[PDB]
Amino acid sequence: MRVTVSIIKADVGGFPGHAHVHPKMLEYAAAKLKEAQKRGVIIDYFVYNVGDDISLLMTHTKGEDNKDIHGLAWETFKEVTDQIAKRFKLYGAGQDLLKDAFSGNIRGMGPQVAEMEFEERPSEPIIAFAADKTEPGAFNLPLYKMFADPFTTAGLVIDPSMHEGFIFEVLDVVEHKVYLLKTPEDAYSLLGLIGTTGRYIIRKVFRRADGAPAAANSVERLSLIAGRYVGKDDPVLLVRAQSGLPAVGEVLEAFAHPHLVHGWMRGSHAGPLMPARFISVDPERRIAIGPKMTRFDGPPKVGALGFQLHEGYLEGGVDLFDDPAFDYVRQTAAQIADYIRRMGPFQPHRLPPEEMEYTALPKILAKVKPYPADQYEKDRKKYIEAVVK
Amino acid sequence: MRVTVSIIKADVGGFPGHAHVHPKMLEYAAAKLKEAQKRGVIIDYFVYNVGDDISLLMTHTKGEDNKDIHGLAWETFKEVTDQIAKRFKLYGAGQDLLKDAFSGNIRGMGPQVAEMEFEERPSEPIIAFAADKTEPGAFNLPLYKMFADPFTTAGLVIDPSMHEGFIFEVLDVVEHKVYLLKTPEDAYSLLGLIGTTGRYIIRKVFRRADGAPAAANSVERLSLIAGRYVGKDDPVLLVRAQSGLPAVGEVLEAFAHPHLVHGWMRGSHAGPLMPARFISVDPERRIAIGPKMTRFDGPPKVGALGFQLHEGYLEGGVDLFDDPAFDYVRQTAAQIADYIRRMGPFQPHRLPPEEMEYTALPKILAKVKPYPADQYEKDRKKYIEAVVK
Amino acid sequence: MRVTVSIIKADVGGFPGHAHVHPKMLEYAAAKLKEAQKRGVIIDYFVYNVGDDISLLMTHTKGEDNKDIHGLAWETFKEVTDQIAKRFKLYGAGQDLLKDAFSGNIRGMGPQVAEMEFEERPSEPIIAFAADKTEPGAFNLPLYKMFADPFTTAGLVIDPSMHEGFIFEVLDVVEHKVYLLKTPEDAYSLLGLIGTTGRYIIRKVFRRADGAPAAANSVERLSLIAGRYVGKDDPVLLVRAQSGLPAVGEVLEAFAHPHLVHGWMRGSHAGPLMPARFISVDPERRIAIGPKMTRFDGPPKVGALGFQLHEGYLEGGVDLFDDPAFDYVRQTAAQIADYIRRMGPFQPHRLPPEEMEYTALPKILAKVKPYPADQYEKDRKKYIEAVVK
Amino acid sequence: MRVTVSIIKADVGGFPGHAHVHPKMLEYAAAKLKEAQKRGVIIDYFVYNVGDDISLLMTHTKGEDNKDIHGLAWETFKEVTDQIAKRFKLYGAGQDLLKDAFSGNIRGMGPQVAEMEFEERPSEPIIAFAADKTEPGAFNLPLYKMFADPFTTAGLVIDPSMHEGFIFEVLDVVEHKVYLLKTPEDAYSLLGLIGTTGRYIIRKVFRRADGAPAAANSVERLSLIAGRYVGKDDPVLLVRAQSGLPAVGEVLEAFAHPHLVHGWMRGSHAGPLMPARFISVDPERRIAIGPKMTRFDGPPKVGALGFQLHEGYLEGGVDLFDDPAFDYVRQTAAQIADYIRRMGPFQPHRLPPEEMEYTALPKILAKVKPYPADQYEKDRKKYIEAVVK
Amino acid sequence: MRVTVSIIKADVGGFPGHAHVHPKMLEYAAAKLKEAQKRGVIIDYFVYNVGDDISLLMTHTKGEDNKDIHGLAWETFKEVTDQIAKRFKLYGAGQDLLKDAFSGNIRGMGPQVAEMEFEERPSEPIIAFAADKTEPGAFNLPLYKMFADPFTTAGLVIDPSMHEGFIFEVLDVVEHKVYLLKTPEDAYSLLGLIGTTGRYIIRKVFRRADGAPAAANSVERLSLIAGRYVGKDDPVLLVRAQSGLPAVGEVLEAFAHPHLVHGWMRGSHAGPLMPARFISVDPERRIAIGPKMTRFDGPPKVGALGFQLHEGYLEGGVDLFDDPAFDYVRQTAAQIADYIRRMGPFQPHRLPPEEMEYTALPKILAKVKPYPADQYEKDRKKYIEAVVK
Ligand SMILES: [Mg+2]
Ligand SMILES: [Mg+2]
Ligand SMILES: [Mg+2]
Ligand SMILES: [Mg+2]
Ligand SMILES: [Mg+2]
Ligand SMILES: [Mg+2]
Ligand SMILES: [Mg+2]
Ligand SMILES: [Mg+2]
Ligand SMILES: [Mg+2]
Ligand SMILES: [Mg+2]
Ligand SMILES: [Mg+2]
Ligand SMILES: [Mg+2]
Ligand SMILES: [Mg+2]
Ligand SMILES: [Mg+2]
Ligand SMILES: [Mg+2]
C-alpha cells in the first residue's frame, strides 16, 4: 500500500528556558494523537522531543501537504500551548506559532514539516531525526555524505543497485528557487551551493534509478518568517534505508563526525552537533524523552529514532545513537564545545554579520561616533588627546 | 503577582561523616513543608541535598527576611536534628545550628539564606544552585562571568536589552561593609575585591536597566559565626534567567570551567568545583538526592536545579548539569583533583594562614623552640651538635 | 551425568535494518523453548541476541547433531519469522533461513550451530559467546590465545594440569578438509592456517591430556551456502572453563584486545571487535537483550554470558564484559573504528577481492573500456586528447 | 629620543607554492637593509618570514607614513622579486605587489604596514608578530584580550598604573570609517564590532592615562585592493610591553588559546591559529626563518619576536613561543585542525558567502537550472521523471 | 621550455638490514649525477632515501622512457652496489636489481620509475614523494583524495579552474590492462578498482580541461617481476601543484590521515603510513637523508620534498611534513601501529592469502595431515584418542 510519513515539529515552550520540554506536553500530544488514530485521521504516531522541540511523527494515507494532517498538528500544538505551556508559564510558550491564521498548510507558520509518500516496501525501515539549537542546513553535510560520499556510504561503490546515484532538491530559502542536482556528476556544484548552509538547504533526495523518495528535510527559517531572530529553526529529517538506499548504518555514519553547525546560544554561534541518546524511549506509550540543552544553551544535539513500517503502523522507535561507538563521538563534541567557547563573541564562533542582522546587535551598534577615515588620519592626535583629557 | 523565592539551607547531620545526607532527612523535611503548604504558610517547595547540606527551596508571598519563613526553616532543621540525626547518631548532628535562640532572622545562626522578591514575569525561569565543601566566594567567579564576562554571556554584546550591564552588591564579611559596583565600567575594581573570595562576596546582583533582582547568593561564614572552624559554609544561590537576564545556558556556561575553590578537607584546602548530576530527582515527591563527597571529603561539587514559576508554584526541578557536555567538565575536575592532591599540606593546595588561624593548627605550632635569627647564626654549630648528640 | 550444550543461532529479521532484534522475537522464542522444556525435549535454555542475531542456548541429553534439537530450533526460527518478522515487516525477515527443506541437520541451511557433549563436571562453568557483523574466523585469534598463548593463559605455564596443551580441529571451509594440530608443538603451522580467517576456522578444541571437549565454534559461511553475499555469518561459540581448562578470566582475557575482524558494513569491511555489555539480562525469564549495531552497521561486537550447569540446568546468564576494565577496551574499539573508517573503500578497511567476488561489485566493474597495456602506451596521447575533447 | 618602529611586509614568492620563502630572499633583503643602515636611511632592522611572507622590521627616526621608509621597503620587495623570485620562478613571484606605481605610501599597494613613533622609554621592550594564512582581524581576539580581558591581563586589576584602560582605534575596511572606543566602559560595543573580524579591525591601541601608543596592527585587505581573491592578507603587529602596558607575558597569554581564524586554504576556510617557533634566529645576521605551511596550506600560524630598543638599535630577536608551555597550545591547534578539516567545504569551516564572492565560486554557480519554487512544487514529479529517464 | 622530471629509485643495500641506507651510498650517487650534469646528460638532480630506498630525482630534456636517463640510473645503482654495498656487505646488496641485462628501459628490472614531461609553467612547483615498506597502491588513497575528494581538495568546488575534474590512468598489474576513468562522473567505478590496492594502481593523472600531466606514480611490483617475495615495492610519486592543479597544501592534506597500507614486515602485513620528516636536507650538496625503519621493519613511512623548477633546475628540496600539525598525524600512526601489532599473524594485520602465495608460507603448509571433512566426522573420536595416546 501507499503510505505517508509526516514529521510536524514545533517548540511551544521550554522547561526551563530553552533547555527541554515539560513531560506533560508529550503526554498531552500523545493522547491527542491516540484520539486521532481512534477516529481514523492517522494510522500511527510517535511523540518525542530533542531539547525544547516536540516532534509529532504521524503515519497516514492522506498524502503530503494535507490540510487535515497539518491541521491536526497545528491544533495539537495550540492545545499544548494553551493547556500546558501557558498554565505552567513555560519559557517561550507558543514559541514557534508565528502566524495566527491556519489556512491549510503549516509551512510558513513556524512549525517544521518533513514528509514523504511512497509505496511501502516489503520491509520499510525509516529513521526520524530531530536536532535542536541549529538550522536546517545542519543536515546538509550529513545528507551529502550519506547519499554522495563514498567514504561514508560504501554502497555507492560496492552495491551495484546504488551506483547510479541520487537527485538532490536544494532550496534557496532567500530567493525562493529550487535546484535539482545529480550525483556523482554534479557533486562539485552541489557542494558549492549547500556549503552555504544558511541559504541553500537540501530539502528532498530521490534515487536516480527510479525516482523513489529517499529523504525529506524540514526547511522553515524562523528568522525569514518573523523578520527577526525568534529561535533556532530546529529541523527534523526523515530518511528511508536499505535496498538500494543507504543502509541504516550508512545513514548513521553520516553523523559520526560531530561537525560545526550554526545556532547554539541566541541563534548566533557555531558549535559541534552532538549525536545524543534519548533519556527514555517508551514504544507502548508512543513517547521518547530526548536530551537537554545545557552549557551555552546546547551544544546542539541530534537524536535518531528508527522504525519499521507495516501497513503504516510504526514499530519503534529505536535509539540509534545508543552504542559505545558513539560515546567517542559525544566526547569529541564535548571537547570541541569547550575549545570553541573560549573564543567568546568572535567569528567564526559567533556567526557572520548576515545572520547577526536578525538580532538586536545592529540596533545597538547604529551610539555608535564613526569618523570618515581620511579625515580621521589628520585629526587622530586631537581625538586621542580629547579622550585622554 | 509578587512572589518571594527563598532557599534556606543547613547541614544537620551526615551519612556517613560529611559525605551525604540520610534520605529520611529529606523525606521528613518534605513532609513538614507539605504541611506548611496545606496551612498556607508557603505556596510551594522543593527539598534536596548536595553532599551533607539540605536545601529548603520555598516559594511564598511573605517577603525577604520574614520571621515565619525563617522560623519554618529553623523548626524543620531542629526537628530533623532531633527526630532523625540524633536518633541515628549521624555525624555532625545539628552541625550548622550554631546559635540556640531564634529571634526572627536565621542569618548569623549558621544556616545559609538566599532570597529574592519580584513580580513574577510572564515566564519566570529560575535556577537554584547548592555547593558543598566550599565557601560562598566559590560563586564569585561564576557570578562575575555570567553577569560581566562577554566570553560567557553573549547577551552582554549581542542582545540589546543587556548591554547596560549589572549592579553587584558585594559584602565585606570581615568589616561588615557593602560595596555597590556597576559593570562594565567598574569591572576592574570589582575583580580586585571579589578575587579575595574569602572576604569580599557577591551577595546580590541587579539589572542596571531597571533595578530588577537577578541573583542572590548566601553569605554566612560559619567560622566568623563560631569563632573557629566548624565546617565549610556550603553556599546556595538563586539566579533568574532570560528576557534581559542571562539565558539559562549563559548561567550554566559560567560553571563550565571547574575552577579551584576553597574548602574541601577540613575547610583547609583548595580543589576544583565539579558540576555534578543529582542521583535522583522526583518532581512529584518534591525531593532530589544530590551527589556524595568521597575522596578527601570532596572534591567540592555544585548542583543546579531549574524551575519555572507560575503563581509561585514550582514546576521542576530539572538537573541542569545532566548533559554529556558536562561529563568533560567532570572529567577535568577529577583529573585536577588528583593532580593537586599530590601536593599534600602545602599552599596553595592547603589554604593560607588567615584561614588556618580558625583551625587547631596554630595551637599545635605555638612545642614549638624558636631561636632569634641573629643569635642563631652565632650558635648554629652548637645547636646542630646538640641535636646530633 | 552426560549433557549436551547446543547454541543454534539465526537472524530472522532486524529492527530496524540489521541493527537489532525486536523484543517480541525473543519473548516468542523463550515461550516456545519453555514449552519444549515442559514436554521434556530439552532440560533448560536461554534466549538472547547480539545485534540482529538470535541465539537459542539449549541444554539436553540428545547428543550433538540431533534431529529433534536442530528441528526444534528450525521450527522456532520459522515461527518467529512467520509470526513476528513477517507481521512487522522486519528487515531481512527470515534472513538466515537459506534452504527450504529441513532434512535432519541444520548445518548448511544458514543458522549457526556450536555444540558439545560431555560428562558434567563437579562444577561445570561455561561461557556462551555471540558476535554480530563478523565471520566465524573472528574467533580464531581469541581461541588461539586462550588455548595456546602463554601471554593470555597463564595456566599453560603455571598450572601443571595444563602444560600438555590442546588439540585444534581446524576446518578448511573452501575445500572441506579438516586439520588436527596440537599446541605447543604445532603452533606455527596452526597460525599459518588460522591467520587466513576466512578459510581456515577453528571449529573445536580438545584438551590433550584426556581428549575432553574444551570449545566449539560455529562454522557456517553464508556466502558459500548462498553463492553470494546475503549477510555476515555472525558466529556463536561455547567454551568450558576451569579445572585444567582456561579459567573464566583467561577466556575473557582473550577478548581484551579488540582486534580487527572481517564483516561490518555489507560484509565487506574490517573493524575492531568490541566486547560489549548486554542491555539487559533476565535470568528468570531466560532472556538477555544484547547491543545494537549503529555506525556503519557496527562496529562488530561480541557478548559473553556465563553459566553454571547442574544436572543440565542453566544457572545464569552472567554478563562477563560488564566491568570498568572492559570500558577501556570498548573505548579503544570506538577510537579504532573512527580511525579506520576514514579510509573509506580501500583495502585493508575494505576486504580483499576474494570476498568482494560475492558482492555485486564485480558486476558493476565488468562498463568498464580496458585497453591492453602495451598498445595503450603507443596510443596514450590520442586517448587522453579524446577524453579532453 | 623619539624613534619609529616600522614593520613593512610582503609576499613576493613562495618556495614551494605558498609554503615558505626561499632563504636567499631573506639574505638579499638583509643585505639591502644593511646598506640602508650604512647610508643612515634607518638605524637598525631585522628580516624574517612566517610562511611565505617577508617582514622588514626597521627602526628609524623618519616618522610614520614616511616616503623614504615605505620606498625603501617597496624597492627591497621589487628587487627580491626581480633578482630572486623571478630567477627561481617562485610561486606567486611578486604576489603582493598589487599596484604598479609607488607614489609615496605603500598602503593600498598590497604590502602590510604596522608602525608606531614614540619617545623611547628607559627600557623599551617590544614584540613583533607575523601571521600567515589569515587576515588582519585574526589579531582582533588577541588584541582585545591583552588590552581589555582581565582573565588575560592581570595588570588591568592588580597594577594601579593600568586600571584606566585603553583606547581602541577600529577601522571599518568596507566603508572606510574609524571608531574610537574606550575600555572598560565601551567593551560590549567594541566586541559587537570587532567580532566581525573581516570588517572591523583593530588598527591601533593607545593607553588612556596618557595617550601613549601601545599597539599597531596592519590592516590591508588584499581582496578589497585587487577586487578578487589574490591571497590571504597575512598581517603584522607591533606591541610595546611593560610599565603600564601589558607585560610581555600578558601579550603572549593573549595567544595561548589557538582560536579559529579566517584564511587557510584558498583564503576560504577557518582554522586554528597556531603559535609557532621559528626554525632559526640569527641575531648577528639579522635574519630569522619562520615556520612552513603544510597541510591544507597551513594551519595558520603566528610567530613572535621580542626586542629591546636602545637609541633605536634592535637587540633581538627572541622567539617568544619557544617554551614547552606553548607545545600544549600547538598540540591543541594540531588536533583542532584535524577535527575541523573533516568538514570539507561546509560553513563554518568554509567561509561565508561574502568572502566567497571574491573567489571564482560565484562564477561557477551562476550552469547552474534554478526553478521558481512555487512553480516547481506543481512540476516536481515531471522534473524528477525527466532526470530519471 | 619543455622539461622531463624523472624519479628512478632502487634499494641496493640496507644499513642495517632493511632499516636505512649507508650515507656513502647517497654521496656516491650525488657525485655520479654531478658528473652527468657536467657532461650535459641531465640538467639537475637531487638524491635522497626513505628507509632503505634511494631515489634519484633528475631533470633533463630527453623525454620519458629515455634509454640514456634510465641507463644513467641503472649504472649509478650498479656502481653503488659494487663500490659501496658489496664492500660493506650491506643487507640486500643490489636488492632491487632483479634482472641482469639492461636493454634500454629500466621498467620490469626492479627499480621504480615515475616520470612526466611538460612545458615548464611560469611557476612550476612539484612535490616528490618516496615511501618505504609498502606497495605502489599505498598511493591510491592519497591520489584519489587530492584529485577527486572535495573534503581534501577544496579547489574541486571553490576554484572555477578545477571543477572539470581529472583523468585517472589505472594499471591492472596482473592482467596488464589500462583503464581511463574521469572524475567526478566515474568516481564510484574508479574506487571499485583502486580499492584493490595490490592490483589496480593509479599510474598517471591528467587534468581534464587540457590534458596536462598532473601526477605520475611508479608501478613496479617486485613479486610479479621475481615470481616470489623479494621486498616491498617502495614506490615513488611526482605531483605538479597549483594553478588549476591541487595546491601544495591539498596534495599534503591527502596524506594527513595515516591510512593502513600493505607491506611492513616481510611484505606480509598492514600498518599505518606515517608522513615522516627527513633527518637532514642539504640543498647545496643535493642530498637528503630520510627516516629509518625500526619496529617491525617500519611502520611504513612516506617523505615529501618540494621543489620549484626553473629552466629545469631544481630549487629545493623542502621537507613538507615538517610542521607541528603533522606531529599529530605521526602520533596517530605510532599509536595505530602499536594497536594493530597486538594482532600478530592474523588477517587483516597479516595480508591476504594471494599475497602470502609469494612467500615461503604455502611451502610450509603444503607436513601438513588434511582429512576429508565428511569422513573425519565419522572418525573424529578415534583421531582425537590417537592424538591423546
Ligand atoms: Mg525554545
Ligand atoms: Mg529548539
Ligand atoms: Mg527553535
Ligand atoms: Mg557536615
Ligand atoms: Mg557541607
Ligand atoms: Mg558545611
Ligand atoms: Mg540481518
Ligand atoms: Mg547479524
Ligand atoms: Mg548475519
Ligand atoms: Mg603566497
Ligand atoms: Mg602568506
Ligand atoms: Mg598573503
Ligand atoms: Mg631492503
Ligand atoms: Mg625499501
Ligand atoms: Mg623494497
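Technique stated in the header: X-ray crystallography, 1.3 Å.
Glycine is treated like the rest: Cβ placed from N, Cα and C.
Long-range neighbours of D:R266 (dihydroxyacetone phosphate binding site) (same chain, six or more residues apart, CB within less than 8 Å of its CB): D:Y229, D:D297, D:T359. Summarising the annotation, Swiss-Prot assigns dihydroxyacetone phosphate binding site to D:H18, D:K133, D:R266, D:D297 and lists experimental evidence as the type of evidence.
A simple way to gauge crowding: the CB of D:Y229 (mutagenesis position) has 20 other CB atoms within 10 angstroms, across all the protein chains here. Looking at Swiss-Prot, the entry for mutagenesis of D:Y229 to F says: Shows unaltered FBP phosphatase activity, whereas FBP aldolase activity is completely abolished.
When secondary structure is read from DSSP and collapsed to three states, D:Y229 (mutagenesis position) falls in the coil class. Here Swiss-Prot flags D:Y229 as active site, proton donor/acceptor.
Taken from Swiss-Prot, the feature Mg(2+) 3 binding site covers D:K232, D:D233, D:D234. Under the three-state DSSP scheme, D:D234 (Mg(2+) 3 binding site) falls in the coil class.
As annotated by Swiss-Prot, active site, schiff-base intermediate with DHAP applies to D:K232. For D:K232 (Mg(2+) 3 binding site), the Cβ neighbour count at a 10 Å cut-off comes to 31, with all displayed protein chains included.
The note that Swiss-Prot attaches to the published mutagenesis D:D297 to N is: 18-fold decrease in FBP phosphatase activity, whereas FBP aldolase activity is completely abolished. Within 10 Å of the C-beta of D:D297 (mutagenesis position) there are 30 other C-beta atoms, taking all protein chains into account.
D:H18 (dihydroxyacetone phosphate binding site) is 12 Å away from D:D234 (Mg(2+) 3 binding site) when you measure Cα to Cα. Among the recorded positions D:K133, D:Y229, D:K232, D:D233, D:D234, none has a Cβ sitting under 8 Å from a Cβ of chain E. Within 8 Å of the Cβ centroid of the Mg(2+) 3 site, not counting the listed residues D:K232, D:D233, D:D234, the chain contributes D:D53, D:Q112, D:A131, D:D132, D:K133, D:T134, D:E135, D:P136, D:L222, D:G231, D:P235, D:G263, D:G267.
For D:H18 (dihydroxyacetone phosphate binding site), the number of other Cβ atoms no farther than 10 Å from its own Cβ, over all displayed protein chains, is 30. In this structure, the C-alpha atom of D:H18 (dihydroxyacetone phosphate binding site) lies 13 angstrom from that of D:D233 (Mg(2+) 3 binding site).
For ligand 11, the nearby recorded positions are D:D234; that is, of D:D233, D:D234, D:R266, D:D297, these have a C-beta under 6 Å from one of its atoms.
Around the Cβ of D:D234 (Mg(2+) 3 binding site), a 10 Å sphere holds 30 further Cβ atoms from the protein chains shown. Comparing D:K232 (Mg(2+) 3 binding site) with D:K133 (dihydroxyacetone phosphate binding site), their Cα atoms are 5 Å apart once rounded. Taking the Cβ of D:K133 (dihydroxyacetone phosphate binding site) as reference, residues of its chain lying under 8 Å away and at least six apart in sequence are, in sequence order, D:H18, D:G51, D:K232, D:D234, D:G263, D:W264, D:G271, D:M293, D:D297, D:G298, D:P299, D:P300, D:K301. Under a cutoff of 8 A between CB atoms, and with a sequence separation of 6+ in the same chain, the neighbours of D:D233 (Mg(2+) 3 binding site) are D:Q112, D:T134, D:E135, D:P136, D:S218, D:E220, D:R221, D:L222, D:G263.
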